[PDB]
Amino acid sequence: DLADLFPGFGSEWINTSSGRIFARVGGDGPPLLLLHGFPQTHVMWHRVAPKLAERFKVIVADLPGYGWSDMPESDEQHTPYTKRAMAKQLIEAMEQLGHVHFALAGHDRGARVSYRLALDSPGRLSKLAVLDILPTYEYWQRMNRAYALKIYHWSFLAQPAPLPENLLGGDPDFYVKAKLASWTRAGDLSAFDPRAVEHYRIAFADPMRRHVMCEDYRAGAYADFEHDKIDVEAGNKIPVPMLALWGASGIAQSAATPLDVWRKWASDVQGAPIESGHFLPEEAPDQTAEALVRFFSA
Amino acid sequence: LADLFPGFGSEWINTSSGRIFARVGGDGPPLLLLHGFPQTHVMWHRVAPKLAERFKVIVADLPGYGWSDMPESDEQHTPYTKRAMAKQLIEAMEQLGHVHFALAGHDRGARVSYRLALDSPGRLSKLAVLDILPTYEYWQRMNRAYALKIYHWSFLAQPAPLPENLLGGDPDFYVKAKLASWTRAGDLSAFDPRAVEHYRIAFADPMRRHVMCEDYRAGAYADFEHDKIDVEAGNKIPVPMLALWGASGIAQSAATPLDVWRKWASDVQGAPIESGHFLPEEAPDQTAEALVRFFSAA
């Protein structure tokens, strides 16, 4: 019994060669794909997608393996949950809608899908927005005591199965709520819509879903990092005009500005802090929506 | 629970910070053996008998571990800082009349030991640390590879009750996962099954698990801070010390251990042992011979 947090939006099951993508679709105008991250689902956009739906066809997609999207069978390399493979799957999903050139905003894992998409297939993107991430390579290259403690879950969830799966099963409700709360500015669940939290909680209550999320982070520690590394060493930069938003108290933020990081990764990047923790579209939807609307409006 | 030290006495030693449980046997110069995580004093059951031919062997449960009392922690995890555990073990040895003693530590117990040797070198005749580098060095070398190898350093250091809640769902799984994963063989075959029972039973207690996390929280914070002060002040252990490490243990990853220990100790000798992390259980002969040789010399 989950709430419909996108009234007026349609519900689409988009067939891909790797399984269905679930999407809420609303609005008209240029296509804009919105990708959620961990440990959420598409419903994390529920406060900003209506604002975007004023000017765009907004596709609010569950990542491969997340939410109501099918979970592709993983392999030893976690291939389907590498950002390269998710980007390819979402490109195929977007093609099923006849969208071969689209705007993309991603948050957290979905933002990693999104910059990887921009690196692999920049022709697919009109403009890219990434919310509160640095490239996965940068997290791993900056790995030190302080970051290891802050994003312990990057190493914890990347442990070989079934260690994180089994530990996550010890208190999945506590864990997903602890993640949501601890990454907000508030430090509790008060920034979230209780109906959205229920979406996240139900998704996280499913051990197969939790395993996918670990596959995602295992990809994030290995193949995703390797893919990123190849780009850094080749000097490959995202040519897609890009917006990098981050929470003043979000994950990506540190002394050195996330914009300065992305400038090494993107030829055309503007950025701005949002007074927010990690969950920009829910902790600060008005500031987030306006930033995206302003950046994507063309 | 099996008696793994036949002929060893049992002592509950009062300290200001709770009772320290220890098996005591042998005769000769006092030698304190300290276990680590997720073990208890019984991990010495294969080497202490040989040690007890030459030494008065005191096989203690760390403060908070095994059958030692669990001082209530605080927000700084003070009693489970290695500094505090060392002071409590000094007290305990004082109760027995041992103001100057030999000390062999493994894992967390080796962290207590080198901290003891930095804080109160006059208390130590000689020091052996088994399969560790200083906590500072683990954190200073916490790159992507090492963050994945010892993810638990950052996972168990997460604020309570996060790791405690995950560990509580299936504690047997985690303690066995840890014992297995750090051995050469990657399973539990190196361990006396009766010893595993001791470890599993200790780990079954939620308060014991909490202490373990407190240990790791101190490890991520106060312990690191205390180490940082000493390295950045150039303080070196002046106690003749033996560093043993497993060729397949934790210490050997991230750094060549003798090179690291030479920065920390003015009189250090080193020997790898073909073993995983659990030198005295995976390589009891080689470990006991190295310890006897080292402690019987000067």
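Quick note: numbers on chain A are straight from Swiss-Prot, i.e. 3-300, in order.
If you check the header, you will see the structure was determined by X-ray crystallography, 1.7 Å.
Just so you know, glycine gets a Cβ as well, placed from its N, Cα and C.
Pulled from Swiss-Prot:
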- A:32-270: domain 'AB hydrolase-1' (DOMAIN)
- A:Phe40 to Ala: Reduced catalytic rate. Minor effect on substrate affinity (MUTAGEN)
- A:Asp110 to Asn: Loss of enzyme activity (MUTAGEN)
- A:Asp110: active site, nucleophile (ACT_SITE)
- A:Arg111, A:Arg114, A:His155, A:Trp156, A:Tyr219: fluoroacetate binding site (BINDING)
- A:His155 to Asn: Reduced catalytic rate with fluoroacetate, but increased catalytic rate with chloroacetate. Minor effect on substrate affinity (MUTAGEN)
- A:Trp156 to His: Reduced catalytic rate. Reduced substrate affinity (MUTAGEN)
- A:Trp185 to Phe: Reduced catalytic rate. Minor effect on substrate affinity (MUTAGEN)
- A:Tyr219 to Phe: Reduced catalytic rate. Minor effect on substrate affinity (MUTAGEN)
- A:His280 to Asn: Abolishes hydrolysis of covalent reaction intermediate (MUTAGEN)
- A:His280: active site, proton acceptor (ACT_SITE)
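Overlay of Swiss-Prot feature records on the structure.
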residue	record	Cβ contacts under 8 Å, 6 or more apart
A:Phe40	mutagenesis position	A:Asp110, A:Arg111, A:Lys181, A:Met215, A:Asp218, A:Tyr219
A:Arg114	fluoroacetate binding site	A:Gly39, A:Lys85, A:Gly108, A:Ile135, A:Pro137, A:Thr138, A:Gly222, A:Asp226
A:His155	mutagenesis position	A:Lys181, A:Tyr219
A:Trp156	mutagenesis position	A:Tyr141, A:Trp142, A:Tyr219, A:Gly222, A:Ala223
A:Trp185	mutagenesis position	A:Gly252, A:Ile253, A:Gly279, A:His280, A:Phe281
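In sequence order, A:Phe40, A:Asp110, A:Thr138, A:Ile153, A:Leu159, A:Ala160, A:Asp218, A:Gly222 are the residues of the same chain, not among A:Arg111, A:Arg114, A:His155, A:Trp156, A:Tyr219, whose CB sits within 8 A of the CB centroid for the fluoroacetate site. Just so you know, the Cβ of A:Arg111 (fluoroacetate binding site) picks up 28 other Cβ atoms within 10 Å once every protein chain is counted. Taken residue by residue with DSSP, A:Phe40 (mutagenesis position) is part of neither helix nor strand, so it is coil. Under DSSP, A:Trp185 (mutagenesis position) is assigned to coil, being neither helix nor strand in the three-state scheme. Around the Cβ of A:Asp110 (mutagenesis position), 26 further Cβ atoms fall within 10 Å across all displayed protein chains.
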